[PDB]
Amino acid sequence: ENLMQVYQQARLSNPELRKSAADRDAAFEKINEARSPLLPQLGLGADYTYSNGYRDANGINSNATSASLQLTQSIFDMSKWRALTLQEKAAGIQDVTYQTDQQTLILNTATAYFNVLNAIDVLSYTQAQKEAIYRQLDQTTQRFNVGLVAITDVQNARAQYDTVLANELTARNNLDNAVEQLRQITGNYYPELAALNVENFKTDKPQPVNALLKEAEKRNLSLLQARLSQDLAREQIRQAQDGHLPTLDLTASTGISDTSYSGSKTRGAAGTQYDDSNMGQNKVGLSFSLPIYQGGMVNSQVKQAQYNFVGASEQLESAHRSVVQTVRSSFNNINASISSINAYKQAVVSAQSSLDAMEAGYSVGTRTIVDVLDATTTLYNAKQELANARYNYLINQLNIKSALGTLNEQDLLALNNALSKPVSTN
Amino acid sequence: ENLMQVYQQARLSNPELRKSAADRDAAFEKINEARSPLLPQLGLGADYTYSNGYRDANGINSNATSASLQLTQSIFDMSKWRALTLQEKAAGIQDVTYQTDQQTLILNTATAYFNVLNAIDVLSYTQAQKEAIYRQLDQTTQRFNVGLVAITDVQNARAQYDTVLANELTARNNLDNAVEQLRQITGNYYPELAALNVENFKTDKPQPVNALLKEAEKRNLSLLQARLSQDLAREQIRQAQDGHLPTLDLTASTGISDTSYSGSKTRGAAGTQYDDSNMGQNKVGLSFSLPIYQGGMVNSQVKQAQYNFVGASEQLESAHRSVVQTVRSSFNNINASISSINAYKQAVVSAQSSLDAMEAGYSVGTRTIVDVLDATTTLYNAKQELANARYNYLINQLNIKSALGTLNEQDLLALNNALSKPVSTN
Amino acid sequence: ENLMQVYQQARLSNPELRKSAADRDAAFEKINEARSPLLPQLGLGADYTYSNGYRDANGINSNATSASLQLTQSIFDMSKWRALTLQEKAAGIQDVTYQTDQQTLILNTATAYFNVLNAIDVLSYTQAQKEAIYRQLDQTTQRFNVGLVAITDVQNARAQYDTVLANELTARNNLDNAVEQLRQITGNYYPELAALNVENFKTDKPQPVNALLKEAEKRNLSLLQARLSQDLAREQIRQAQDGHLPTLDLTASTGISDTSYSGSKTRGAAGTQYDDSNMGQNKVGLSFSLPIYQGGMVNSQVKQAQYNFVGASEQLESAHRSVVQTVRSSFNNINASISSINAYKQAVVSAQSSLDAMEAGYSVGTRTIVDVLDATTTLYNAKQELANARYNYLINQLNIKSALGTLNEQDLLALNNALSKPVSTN
């Protein structure tokens, strides 16, 4: 129910987070097959085959029968080690992006949480507006009944009333909308959520921008991923270099053989050579090769890896400019939130005193209760529009921390301190 | 001209629909080559080759003249069947997404069709606004001429007139833009389109939400595609399992070769063995093999397929909760459309009576005709903003029908029933 | 500083432009390896291997020792030439898109610049608004001090003041934002930028739209790229046709051999055949093959390439509809800009005369100076909202020129003519 608990149940409800985790699992597991080729290749084959050599040596008839194990083991080829390193760095990549997605979950969660509150706010306010305009219409109606005014005004207040009805329904509708938005990252409905403890609000001042810039230089996930991409490009480079490598290898195998000769040609002077055999063999030995020159195969690849490299570096710098922009913008947004909160506070005070004034106006009955509710309307609107400003302060409070690439459950707990009273959702 | 006919010509004018159709054609045709490998592989590779030995067995010249056909046919390998099933499911995928795109074309079609209707409205009424403000400029002008109100007001009205002119030009401009928007899907410019039969609106109540839930769950295209994706992942799993398959084979080949001999070394005791060859051959037989352990080849792939599976499943549930969200939101939007239509109707009646009232004001001339056209302004603005609301009702109709995964020409035919009088576009 | 210089320093600062450049370098360089296969394949693969017979073959140990260079050279396979042509066309593609981004850098570069100007504008004027409202607060305050009015008004003016303060901070904030936006393209902060020379502002009429269309047919980069895609699809088609090609080839290689015998079975009646032999060889000759029939390999591929072709064609027409839409829309936007500029000009004149009027009002003291500054507020707001309109005129100019697929530094120079006075940024 509390934002913390909301994070808790939602910690498993997210598929994409779990999806990404599983993807990381795919990467780390893929490292295994990345290690695989270096290991020896035990194998087996078998065959049977009749043959008939027509023409010249025509009339011979020869079935053939054989089977063999074939162990093989390459030794010298660093390219596989290279690919292994690629797999490693890619794994680190997947790790980082996974953490990123975690932070994303945090953000979305908090956002969706606040939206419900805001919807409740607008709901109630639009309601009070409804009643106010309603008795406005009733008054005006009665005023026509005694004939003081033109019918046109009656229809006017009519239109006001219908309009505000639409305003009710759309808002109430937005309520459940946001509710389902919450279920989207939960899979569960919630009857109620804790109200903000506005009385104990934190008007915390921002840290100086430069240190934040430093921490940003140190620990944004994205730029880190860029650097990993760069190093990976370097790995691609040496992998392109790998083509020049001599390929030391070692075969090892044994094989049975049968083959029973037949046909009239075998008859007469078989000379043992035409006789059926039972031979078997245990071949084992080195294998090796070297490309020397291959039409410029391993040449263009080099430059390709190079362009890939420098381009990746460009992406890195782009990320750099990006994080600078983002963090500054966030900081600034926080300040904006501050000032806005100030303004709306004062507005609250204003509408309040105005309200009390008009209430006194009804105290000796100078006005109508309707008007009192008009001031009441302005009052509430100002109220949780100010609350809205506070939540915006919170969101910015996360974004800057998000900008750092840091974030944790603990910040959300600090948020959880802010919550207070239970509040029914619908 | 009518929305139905517009859809009719639209059915061929769309490239992307036809594109997707042809893509389905590709997906189906590819199933054929998916069936292909099982078929026998006939072949030929005759060639000639000189040879000149040296060192130890130096000086014995020769030249082979090989020529042989090679039919081949493996029998046991389920992995290919697996890939066939994959291709099948892929074809189902392409099918589903194709139908989806059809619905998409429908939606966009009706949308663009309505936008024109709206722009016409805004155009006309804006024009009336132009005339009204104009004659205000004239009145105020003359009022300066007789020496009354200060020049500043004159320039004010001037600004009004110029501003509203700009509004005209941008209005007309948007009109032709929308016309082109229509041509974009149609490839045709249309001088005129049918007006809505506003007199006979359909105030249908929405069905209870749960039934719609059950239906859409039963037949949404997207989630269906997800399920196909999951099944495909399972197929990938058995395909990973396929690496344990022994590979039964059957070679079948034949042909002749003539290696003529030459060189001085052949001279002396040729022993028939050094005579020129003239042999042919008819080899045929099985070629079995089983991989045994191979460094963990067919291992990591298993878990990879597994993670692929579960992640796909997570996507499935994701899309599930998603469509729940969407359909509820749609229902809600429809209700909003209802209430809005109500409100604007009443606003229409109101502004109308206000109009008639002021007209009566001019009946003894208390006002100016411009004022009457101000009431007229608010009037028609209200009118076809209400029309706009009705179109929104239509769009929501198609949307709720869309989330079902249903949709067809028929609802659009009912929309065609909604249409009435011809109206020139520009 | 001037827009031209800004473009100049920026012209190298862009990563993505340089990125695309290097990518073009890749596309070109890859043509080399595309040419590569036709070249001769020199090679080598020496190796050594022990052998030990058993069962009938038992007791005759040996160890083969082989070494051989291996040149190879294919003669006839058009598919390689085909793929070469593919690579060529791909190079053309990367070229074109590179040109696209070359325009893209320009557009944004103007955009942010004008945004900076605008931000400066709104900033200053908001400041003036601040001072005005401030003195209203002071007036109302003092008025309460002598007690002419209710406290509620005091709080009202209070609220106005805090609000406008918030507007200041967000304004300044937006200023620095835009500054950083500029740095994003440049990597450099800028103290100052040239003011527009509004006095000599251009108002050229657009060329008639049809001529612009014929011009459009010439060289939009996008559509050209589409046509290249089509031709590429055709190349894919002939490449599918290339599976019918007989594969004429030429083997050419030489190698030595040693192979030493061992074992007691070799002893006795060796018959020369059971003796060590240091043979060498110089094999050379033709190679050839032809598929005949392969289970429908090169069949489904044909239809596949065909579908690829037609789909590409559909994309081409899609691009056609696209460019028509965009160019007309641009033209229209220009017209809108014109009329808007007209309107705001007149508004400026109006507010000006109103200002002078009220100034005269203070000349004999009929009003507060604050009010005069209110007119001042409306004044400047109108002023550089009009400026904003002029920049929109410029942006539209660049847009329509962009739709042409044209654009150059020279148009930006023509823009550079428009600039005038130096202006500090913050």
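Quick note: numbers on chain A are straight from Swiss-Prot, i.e. 23-448, in order.
Placed from the backbone N, Cα and C atoms, the Cβ positions cover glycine too.
A sphere of 10 angstroms centred on the C-beta of A:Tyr384 (mutagenesis position) encloses 14 other C-beta atoms. According to Swiss-Prot, the mutagenesis experiment A:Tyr384 to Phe carries the annotation: Partial channel opening. Increases sensitivity to vancomycin, by allowing its passive diffusion across the outer membrane; when associated with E-389.
Residues within less than 8 Å, Cβ to Cβ, of A:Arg389 (mutagenesis position) and separated from it by at least 6 positions along the same chain comprise A:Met380, A:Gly383. Mutagenesis annotation in Swiss-Prot: A:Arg389 to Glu, described as Partial channel opening. Increases sensitivity to vancomycin, by allowing its passive diffusion across the outer membrane; when associated with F-382; the structure shown retains the original residue.
A:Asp393 (mutagenesis position) falls within a helix when secondary structure is assigned with DSSP. All protein chains included, A:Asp393 (mutagenesis position) registers 15 other Cβ atoms within 10 Å of its own Cβ. Listed in Swiss-Prot is the mutagenesis experiment A:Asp393 to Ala, annotated as follows: Decreases inhibition by hexaamminecobalt(3+).
One mutagenesis experiment catalogued in Swiss-Prot, A:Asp396 to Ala, is accompanied by this note: Decreases inhibition by hexaamminecobalt(3+).
Separation of the C-alpha atoms of A:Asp393 (mutagenesis position) and A:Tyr384 (mutagenesis position): 9 Å, rounded to the nearest whole number. A:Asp396 (mutagenesis position) sits 13 Å from A:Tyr384 (mutagenesis position), taking the CA atoms of both as reference points. Reduced to three states, the DSSP call for A:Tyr384 (mutagenesis position) is helix.
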